[PDB]
Amino acid sequence: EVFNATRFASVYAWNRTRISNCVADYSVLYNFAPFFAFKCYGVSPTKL
Amino acid sequence: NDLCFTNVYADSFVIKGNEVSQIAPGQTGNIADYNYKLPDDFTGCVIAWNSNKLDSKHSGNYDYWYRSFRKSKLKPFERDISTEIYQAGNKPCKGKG
Ligand SMILES: *[C@@H]1O[C@H](CO)[C@@H](O[C@@H]2O[C@H](CO)[C@@H](O)[C@H](O)[C@@H]2O)[C@H](O)[C@H]1NC(C)=O
Ligand SMILES: *[C@@H]1O[C@H](CO)[C@@H](O)[C@H](O)[C@H]1NC(C)=O
């Protein structure tokens, strides 16, 4: 629901959503975007 | 010109401009992860010069390739020449579309 959106808000008003009470499998994050910059800082993306 | 190297590897490949800055030890991108990953403690140099006279012509040219879909990341200094249809969802699909 955050990658299927159609009106991703402009940067001046950055839409902030909270994710809790859920199981995060980032394969569904991988399949919805042919990535261009997956630069991760706090955590290695593979170890997610 | 005043060092001695047990051995020297020269990997050559033409690639788009942004990927030139992409190519570096410890980076990310469709090339740095699925096409060519440079190991972290790399000891050497990278060389990039513009070649629009050998990779271009009227009516176009599409001889060059790259891999934007791989099952996993590419380990440092490994080649993954393969044409396997990437799996999306759960289909054993073997085809395009
Ligand atoms: C950021 O955008 C999200 C996707 O549009 C919003 O999540 C959804 O918003 C709809 C209403 O547009 C809700 O009905 C739905 O339950 C879900 O929350 C999200 O609200 C939005 N956040 C902000 C701060 O704009
Ligand atoms: C968004 O959801 C629709 C649901 O019909 C789907 O067809 C589409 O591929 C999705 N696209 C993205 C970018 O999530």
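Here Swiss-Prot sets the residue numbers for chain B, with the shown residues being 388-482, 484-485 in order.
Going by what the header records, the deposited coordinates were determined by electron microscopy, 3.7 Å.
Cβ from N, Cα, C; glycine included.
Contacts of B:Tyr453 (mutagenesis position) defined by a Cβ separation under 8 A and a same-chain sequence distance of 6+ are given as B:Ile402, B:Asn417, B:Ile418, B:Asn422, in order along the sequence. In three-state terms derived from DSSP, B:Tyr453 (mutagenesis position) belongs to neither a helical nor a strand segment and is classed as coil. In Swiss-Prot, a published mutagenesis experiment is listed as B:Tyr453 to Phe, annotated Decreased HLA binding to NF9 epitope. Increased binding affinity to human ACE2.
As a published mutagenesis entry, B:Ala475 to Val appears in Swiss-Prot alongside the note: Increased resistance to neutralizing antibodies. The DSSP secondary structure for B:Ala475 (mutagenesis position) is coil.
In sequence order, the list of same-chain residues 6 or more apart from B:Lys444 (variant position) whose Cβ falls under 8 Å from its Cβ is empty. According to Swiss-Prot, the naturally occurring change B:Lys444 to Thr is described as follows: In strain: Omicron/BQ.1.1.
Per Swiss-Prot, natural variant B:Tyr453 to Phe is noted as: In strain: B.1.1.298.
Where Swiss-Prot documents B:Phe456 to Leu as a natural variant, the accompanying text is: In strain: Omicron/EG.5.1. Counted within 10 Å of its Cβ, the other Cβ atoms near B:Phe456 (variant position) come to 12, all protein chains included.
Of B:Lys444, B:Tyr453, B:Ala475, listed as recorded positions, those near chain A by the criterion of a Cβ under 8 Å from one of its Cβ atoms are B:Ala475. Using a 10 Å radius centred on the Cβ of B:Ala475 (mutagenesis position) and all shown protein chains, the other Cβ atoms total 9. You'll find the Cα of B:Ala475 (mutagenesis position) roughly 11 Å from the Cα of B:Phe456 (variant position).
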